[PDB]
Amino acid sequence: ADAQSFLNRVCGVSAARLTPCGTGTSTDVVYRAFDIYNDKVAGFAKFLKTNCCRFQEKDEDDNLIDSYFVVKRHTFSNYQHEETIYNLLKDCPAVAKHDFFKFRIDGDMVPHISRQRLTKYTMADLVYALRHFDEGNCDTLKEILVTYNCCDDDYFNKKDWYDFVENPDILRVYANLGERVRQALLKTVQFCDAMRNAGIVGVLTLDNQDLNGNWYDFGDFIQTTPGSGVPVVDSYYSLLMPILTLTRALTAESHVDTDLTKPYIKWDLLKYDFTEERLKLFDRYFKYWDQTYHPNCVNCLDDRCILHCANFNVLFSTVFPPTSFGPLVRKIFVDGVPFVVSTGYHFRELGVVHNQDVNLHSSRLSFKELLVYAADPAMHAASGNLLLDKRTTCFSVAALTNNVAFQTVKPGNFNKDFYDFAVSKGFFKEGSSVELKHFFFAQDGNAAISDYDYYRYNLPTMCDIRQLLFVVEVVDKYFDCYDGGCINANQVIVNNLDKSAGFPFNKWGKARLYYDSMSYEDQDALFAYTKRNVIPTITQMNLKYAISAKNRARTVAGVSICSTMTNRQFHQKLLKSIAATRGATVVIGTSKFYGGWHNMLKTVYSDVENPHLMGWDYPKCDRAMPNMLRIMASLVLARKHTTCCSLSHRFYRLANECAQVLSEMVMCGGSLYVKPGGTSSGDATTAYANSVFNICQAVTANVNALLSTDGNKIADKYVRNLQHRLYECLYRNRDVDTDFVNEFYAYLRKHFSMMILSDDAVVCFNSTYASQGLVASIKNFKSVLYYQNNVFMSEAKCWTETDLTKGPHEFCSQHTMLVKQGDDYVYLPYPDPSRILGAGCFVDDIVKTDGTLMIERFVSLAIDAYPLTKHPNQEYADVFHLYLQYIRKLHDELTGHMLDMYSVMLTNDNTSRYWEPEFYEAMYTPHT
Amino acid sequence: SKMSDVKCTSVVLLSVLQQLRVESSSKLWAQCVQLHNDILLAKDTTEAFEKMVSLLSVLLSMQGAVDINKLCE
Amino acid sequence: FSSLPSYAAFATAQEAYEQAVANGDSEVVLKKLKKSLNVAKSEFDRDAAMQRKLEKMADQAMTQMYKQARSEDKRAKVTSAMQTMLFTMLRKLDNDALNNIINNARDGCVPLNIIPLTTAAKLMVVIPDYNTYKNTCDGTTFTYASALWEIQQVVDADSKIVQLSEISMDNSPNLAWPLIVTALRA
Amino acid sequence: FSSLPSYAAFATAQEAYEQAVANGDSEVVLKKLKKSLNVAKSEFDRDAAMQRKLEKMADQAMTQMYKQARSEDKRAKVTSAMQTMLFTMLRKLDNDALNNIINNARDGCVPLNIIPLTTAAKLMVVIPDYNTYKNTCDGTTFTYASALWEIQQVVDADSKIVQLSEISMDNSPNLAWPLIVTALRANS
RNA sequence: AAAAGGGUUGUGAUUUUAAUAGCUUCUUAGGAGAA
RNA sequence: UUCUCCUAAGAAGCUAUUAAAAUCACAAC
Ligand SMILES: Nc1ccn([C@@H]2O[C@H](COP(=O)(O)OP(=O)(O)OP(=O)(O)O)[C@@H](O)[C@@H]2O)c(=O)n1
Ligand SMILES: Nc1ccn([C@@H]2O[C@H](COP(=O)(O)OP(=O)(O)OP(=O)(O)O)[C@@H](O)[C@@H]2O)c(=O)n1
Ligand SMILES: [Mg+2]
Ligand SMILES: [Mg+2]
Ligand SMILES: [Mg+2]
Ligand SMILES: [Zn+2]
Ligand SMILES: [Zn+2]
C-alpha cells in the first residue's frame, strides 16, 4: 500500500509509532495564526494554510500524546536551500530534528522535508488567542490550557471563568503557562547565539516556534561571513511582551537557583539599587534587542526612550522585594538637633532618582523648608508605630495613632412636604412609569477600607512597545492644536479657597490660609525647587455623602497643598486652553444650554458615510488603569512644555507627579498604606489625563482592527497600501514617519469620529468598513481592554444605534430627543426622572427640608425638568408642571409666613416669573 | 402607593435610629444598615414589610429611649 | 415710590406747561415753565432714588432675619419632629404585623432581640402581666408579629425556671412578674 | 460739610441771591447774580466730589493694610505650629536603633519602609475573623517581621477591652469584630 | 456632639464696582439775528 | 455796547446695557 509505505518512510529511524492523521498522502487543512510581511501583504492574522501532511505519535499504551510529525512538500530549490541551512544549524539544541527524503507521488519523484516531535500549537497561536480574546478563540485557549495541565476540563463550566474581576482565580491558571513561556525565551537566545556564529541573516517570527521552544523554517535565511550574522527580533519580542507579564514568567527568577522548588532569595534588607541585577536580567533574556536600555530613566534622552526604558523596568521590578520601592531617607542636622528627611525615590517604573539640593547641616528653617519637611511622609512614618493589617492585601507602612478609626455614613433626610404634594398630584402609584430609584445609602464602619481594598485590581502590565510608541504620536496629533507652558504664581486662578489642604495641613486651616501666608516669591521658589528635587506627599481618603443609584460606597482622594500648587502652576495654562476651545474632539468645557448640545451632536456627525453610533464603558476605570498609560498621558501633556523647559526639569517634574499622584502614601483611618497605582481623584489634571487615556485606547483598537484583517480579501487598493505601510511603520521602522502619521490621522478622522469627556465617549463610524473589518468595533474594544487593562468589558453595558435622528443612547447621563423649535429641528437632552424626583425628596441637610428658603433650590431643578415636557410620555411631562406648581405653593406660604411674623408685606415680585414656563424655555433657545 | 411609603418610612426609621446613638454599637449598626439598604433595593412589597418589621423591632427593643405610648397617641 | 414730597411740584409744573402749550402762550413763559418742570423733576427723581435705596435695605434686613430665625427653629426641634413623623407614617402604613408589634410594645411586651426572618430562629420576649400572657400565648404556641412561634423556655425575675403548667390565673401572684419567654419560629 | 470755605463763599452768594429775590430786583441783576451763584455752586460741588473720592480711596488703602496685618499674624501662627509638630516628632523617635541601622547602611540612605519594621517598639495587628487570629496571634507571644513580640491587652471594634480568655471558636459570634491587638518587642 | 469633608466644567439668584450709553442741570467760547 | 437762538468744552444728578469681584444653591465626569 502506498499510504503505508509513505508512513513507514516518514517514521524513519525513530521508534515513534505514527498515526495517519488527515488522509493518506493528502495535504492537511488547518486554521492558524501567522505573522507575515511580503511585497503584497503585511499582517498578524488567522489564515487557512493547506501546505503539509501531519501524523501523530502514540504512547507505548497506544494512547495519543501531544507530539506530531509534519512533512512539507515544496520546490526542489527550496529543498536544497533549507538542507544547506539546516546542515549549518545542526549543532544547536534549540532546532527541531529535520529529515529530507524523496518519494513517488505522481509516479515521478517529489521531495519532502520532515520535522519531528512538534506540539499541536505554536507560540503565535497562544499570543493571538490571548491578544484577540473572544469565544471562538476561547475554544482554542481552552485546548491550550487543558493540554499543558493548567486546569481540568470541568473548570470552564463556571460562570465568568474568564473574568479578571469576578473570577480572580483565573490569574492562578495563567501562571502555570509562565514557566513554559520562560523556557521559550532562553531557547530563543540560544538559537540566536548559534545563528550569529554560523553566519546567517534572517528574521524571527512567532509562528516558527512551537510550544516547546524549538525552531524551524530556515527557507527565508541567507548566508553571510561567519561571525557576522544578525537576527531581526523586533516583532517577535514586541508581540510577545504583554503575554510575558500576563503569564508571569520571571517569577521563576525569584528563587535562589532559579529552580521553582528551591527557596526564595533573602535580599539584604537595606539594599535599594538593583542596577546590576536589571542589566543581568536584560542581558539574559533580551540579548539581541537592538536598542539602548537605561536602568535609570534619568539618563534617558527623550520621552520615547523614557517610555521604552520604563516599559522594560515595569517587567523587571516584579522580581525585587516590595520593601525597597519607596522614598529614601537620610539624617541631617539643624541647629544641632538631628532630623530625618527624604532624599530620593525608587520607582518601579523610573528607577532610582536622587535629589540635588540637599543640606547636611543648616542653621534655620524657612517657611518653604517647613512646608517641605511637614509634607513628606518620612517623619510621620518613622515616628509612628508598626502596623499589620489583615483586612487588605495591600502593603501597610505604619500606624500614626494608638487607635484605628471606623467611619460611618449616615442616611439622608426626608422632605415630607414635597412627597405629600407629589402623591396628592398622583405620582408614585403602582404601575407608574416613574418611580424612586436614587437614594442616600448608609454605610457601616468597614466602608473605607473595603473601597481602598478595591485597589487590589491594579496589576503590573508590560505594553507592546512599538505599537504604543506609534499610538502616542497619533494621540499627540489629536492634542496638538492647543497652547501651553509655565506661568508665574501671580497669574494662577483658584476656584475655591475654602477647600481642604490635605494631610497634615488640614490640622491648621483650609487652603486659603496657605495661599495667604505665602507671597508670590515663595510660591515661585517652591515651584523652581520641584524642578530639581522629588517631593513625596501624603494623600487622604474621604467618604462622599451623596445621592446614588447603587449602594456601594464611593471614596475620593484629597492631595496635599504643595502638590496641588505646583501641579496647578505647571498644567493650568494648557488646561484652560483645552477648556476654551470649541469643536474639538475633547469636549470638556462645553455647556448643554443655549444650543450647545445640538452643536456638539452636529460636530460629531461631520462627513461620515454610512454612519452608526456606538458607546462603551470602562469597568473599574480608575482602579484598573495601568501605570504605563498614566505615564504616557503625563508625557503627552508635558510635550507642550518643550519651548520653556529643558529635559532635566521635565524629567524631575514627571518624577514629582509619579511620587505624589501615581504611587504615593495613602492615609486611611489613621494608618499609612502604599497605593499600588492607578488614577487619583485630586490630581488637578484628572479629567484631561483620563481623556488622553480614552483616546489612546480607541486608537489602539483601530490599529488592531486594521492589522488583524486578512490583506488578500480587502478590495480597496488604498486600504491595502495603508495596512502595509501601517505594519512597516510599527514593526520595521525606527524613527517616526510624520507623513504617515498625518495620513492615518486623516483616515481616522474621516471614517471614525469621536467625542470624548473623561471616561465617557461617543463615536460615529462607517458601518460598511466596520463590517468588513477596516475600523474598530465593540469586539476589538473588548479584546484590547482584556489584554491591556486586565478587565473584561461586559458587552451588555455597551450600546449602538442605527438611526441618527434618535441620537446617542447615553452621554453624561443625558438622553437625547429631537424636537421642533420654530421651523427648525434641534436636539435636546433630558435626565432620568427618578433622579429629579429623588433630588426633590431627599436632602443632605436638615435645613433644606424647609421649602421657603429652598425656593431658589427648586428653580434649578425645574430647568433640567423643562426638556421632559417635549417627551411623548405623559408621566414624564407631568414632572415639570409638578415642580412649577410646588414653586407657586412655596411662594404663597412664604408670603403668608412673613405677613404673620413681621406684619408688613414684601415689595419685590420678581419670583412671579419663576412659576411661568417661558423663563425655562429661554434656557435652551440658541438665540444668545 | 404602598412600596414608596415603605421605602420612605425605612429612610425615616434609620434616621431616627441613628440619632438615638445606635452607632456606638458597631454590630447592631451594621445589622440596621444592612436592613435599610435591603429594603431600599427590594422590588416586591412583602419582603420589604418583613425587613421593616425587623428594623422596627430594633427600635422597640430600646426600653425607655422613646415614649411609645406618648408618641403614638 | 409715589406721593413723595417733590411729586406735587413736578405734577403741577407739568400741568401748567401743558396748559400753556395748549393755549399757545408766549414762548418765554413756556420755556420758563419747562425749566421749572425740569428742576422739580430732577429733585423728585433724586428723592425717589433715595426712597428706593431705603426700600431695598429694609427688604434685605427682613429677609435675612426671617431666614435666620426659621433656620434656628428648624434646627432646634429635629429629634421630636423625626419621632413624630416616623410614628405618623407608621400609622399611615396600616400593616397588621407592624400594628401588632407596636401595640404589644405599648402594653410593655417588648422584644429583647431583633425579630428573626427565618424558620427555627430564636426570639426572646418580655411578658409584663398574666393578662398579656392570656392574650399572646396559647399552650405551647406564641403569636407575635403576625407569625406563629413555639415556646422554648419561661424564666422569672430571680432567674427561676418556670414550667408552662404553673402559669395560671389563681397561681399567678406567686410569680415575680415580668416573665421572659424564648421561642422559635414555626 | 458746612465747614468747607467753598461752601462759605457759596453761602454768601446764596444770601445775596435770596436778598435780591426778596427785594424784587430787575431780571438783568438777577441773571448776573445767578451766574455768580452758579459759579460758586460749581466750585462747591467739585470740591465735595473730590472729597468723596479722596475719602473712599483712603478707606480702600486702610482696608488693604488691615488685611495685610491679619495675613502676617496668620503666617506667624502657622510657623509656630509647624515647628512644634516637627520637634515633637523629633523627640518621639528612638535614636539608638535608627542610628545603628543608618550607620550600617552602605551610602547612608535607607528605604523608608524598613524603618518601622526595624526600629519600632510597638506593633498593632487588625484581625477580621477568628481563623486569622488563630493563624497569626495564637498565644501570648508571636513572631513577626523576624522578631518576637509579647502581647498587651486587646480592644474590639467598640474600643472596649477584650480578655484573651474570651477569644475562642464557640464564643466568636458574640464579639464585635475586627479585633485590634497591640504588642511590644522582646529583648533577645 | 466630636472628627472629616478632592480635582474640573457648566448654570441660576442676590449684593458691589467699573466702562460705555441716554437724559436733566448751568458755567464758558464762537457763529447768527435784532436794537 | 445789550438781548435772543444755535454749536462746542467742563462739573453734577437720574437711567439702560455690558463686563469684572463676593455669597448662596444646582448639574455633570
Ligand atoms: N507545532 C506545529 C504544528 C503544526 N505546524 C504546521 O506546520 C506548517 C508550517 O509550515 P512551514 O513550512 O514551517 O512554514 P511556511 O508555511 O513556509 O511559512 P510562512 O510563510 O511564514 O507561513 C503549517 O502547516 C503549520 O503551522 C507547525 O508549524 N507547528
Ligand atoms: N465625585 C466624583 C465622582 C466621580 N468621579 C469620576 O467618575 C468616575 C467613576 O467611575 P465609573 O466609571 O462611573 O464607575 P466604576 O468605578 O468604573 O464602576 P463600574 O462601572 O461598576 O466598574 C471616575 O472617572 C471618577 O471617580 C470623580 O472624579 N469624582
Ligand atoms: Mg513560518
Ligand atoms: Mg467608567
Ligand atoms: Mg457611556
Ligand atoms: Zn532610556
Ligand atoms: Zn515649562
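Residue numbering for chain A follows Swiss-Prot; the residues present correspond to positions 4394-5321, in that order.
This entry, so its header tells us, was determined using electron microscopy, 3.3 Å.
Each residue, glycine too, has its Cβ placed from N, Cα and C.
Quoted from Swiss-Prot, the note attached to the natural variant A:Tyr4665 to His states: In strain: Omicron/BQ.1.1. Neighbour list (A:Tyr4665 (variant position), Cβ cut-off 8 Å, at least 6 residues apart, same chain): A:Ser4717, A:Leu4721, A:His4739, A:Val4745.
For A:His4687, A:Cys4693, A:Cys4698, A:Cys4702, the entry in Swiss-Prot reads Zn(2+) 9 binding site. Secondary structure from DSSP puts A:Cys4702 (Zn(2+) 9 binding site) in a helix. Less than 8 angstroms from the CB of A:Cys4702 (Zn(2+) 9 binding site) sit A:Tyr4686, A:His4687, A:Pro4688, A:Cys4690, A:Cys4693, A:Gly4744, each of them six or more residues away in the same chain.
In Swiss-Prot, a published natural variant is listed as A:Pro4715 to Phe, annotated In strain: Eta/B.1.525. A helical conformation is recorded for A:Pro4715 (variant position) in the three-state DSSP classification. Within the same chain, residues at least 6 positions away in sequence whose Cβ sits under 8 Å from that of A:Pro4715 (variant position) are A:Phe4788.
Annotation of the natural variant A:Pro4715 to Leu in Swiss-Prot: In strain: Alpha/B.1.1.7, Beta/B.1.351, Gamma/P.1, Delta/B.1.617.2 Iota/B.1.526, Kappa/B.1.617.1, Lambda/C.7, Epsilon/B.1.427/B.1.429, Theta/P.3, Zeta/P.2, Mu/B.1.621, Omicron/BA.1, Omicron/BA.2, Omicron/BA.2.12.1, Omicron/BA.2.75, Omicron/BA.4, Omicron/BA.5, Omicron/BQ.1.1, Omicron/XBB.1.5, Omicron/EG.5.1.
Look at Swiss-Prot and you will find A:5004-5166 tagged as domain 'RdRp catalytic'.
Following the DSSP three-state reduction, the secondary structure of A:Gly5063 (variant position) is coil. Swiss-Prot gives this note for the natural variant A:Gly5063 to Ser: In strain: Delta/B.1.617.2, Omicron/BA.2.75, Omicron/BQ.1.1, Omicron/XBB.1.5, Omicron/EG.5.1.
Secondary structure at A:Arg5125 (mutagenesis position), taken from DSSP and collapsed to helix, strand or coil, is coil. Taking a C-beta cut-off of under 8 Å and a sequence gap of six or more, A:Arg5125 (mutagenesis position) has these contacts in its own chain: A:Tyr4430, A:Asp4627, A:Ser4628. Annotation of the mutagenesis experiment A:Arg5125 to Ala in Swiss-Prot: Complete loss of RNA guanylyltransferase activity.
The active site annotation in Swiss-Prot covers A:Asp5152 (among others). When secondary structure is read from DSSP and collapsed to three states, A:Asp5152 (active site) falls in the coil class.
Summarising the annotation, Swiss-Prot assigns active site to A:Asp5153 (among others) and lists sequence analysis as the type of evidence. Counting every protein chain shown, the Cβ of A:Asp5153 (active site) has 19 other Cβ atoms within 10 Å.
DSSP assigns A:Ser5253 (mutagenesis position) to a helical segment in the three-state reduction. In Swiss-Prot, the entry for mutagenesis A:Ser5253 to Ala states: Reduces RdRp inhibition by remdesivir. The structure shown retains the original residue.
Taking only the Cα positions, the spacing between A:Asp5152 (active site) and A:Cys4698 (Zn(2+) 9 binding site) is 28 angstrom. Here the recorded positions are A:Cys4693, A:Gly5063, A:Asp5152, A:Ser5253, and the one whose Cβ sees the fewest other Cβ atoms within 10 Å is A:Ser5253. The DSSP secondary structure for A:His4687 (Zn(2+) 9 binding site) is coil.
Proximity of A:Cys4698 (Zn(2+) 9 binding site) to non-local residues of its own chain (separation of 6 or more, Cβ distance below 8 Å) is seen for A:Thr4685, A:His4687, given in sequence order. In sequence order, A:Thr4685, A:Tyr4686, A:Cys4690, A:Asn4692, A:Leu4694, A:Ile4699, A:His4701, A:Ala4703 are the residues of the same chain, not among A:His4687, A:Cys4693, A:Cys4698, A:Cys4702, whose CB sits within 8 A of the CB centroid for the Zn(2+) 9 site. Cα to Cα, A:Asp5153 (active site) and A:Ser5253 (mutagenesis position) are separated by 25 Å. Taking only the Cα positions, the spacing between A:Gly5063 (variant position) and A:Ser5253 (mutagenesis position) is 39 angstrom. Summarising the environment of A:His4687 (Zn(2+) 9 binding site), the number of other Cβ atoms within 10 Å of its Cβ, over all protein chains shown, is 19. Listed recorded positions (A:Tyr4665, A:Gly5063, A:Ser5253) with a CB under 8 Å from any chain D CB: A:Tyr4665. Among the recorded positions A:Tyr4665, A:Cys4702, A:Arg5125, A:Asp5153, A:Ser5253, the ones whose Cβ sits under 6 Å from an atom of ligand 5 are, in sequence order, A:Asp5153. In this structure, A:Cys4693 (Zn(2+) 9 binding site) belongs to neither helix nor strand by DSSP; it is coil. The 6 Å Cβ screen around ligand 4 retains nothing from the recorded positions A:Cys4698, A:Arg5125, A:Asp5153. In this structure, A:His4687, A:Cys4698 are the recorded positions from A:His4687, A:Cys4698, A:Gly5063 whose C-beta falls under 6 Å of some atom of ligand 6.
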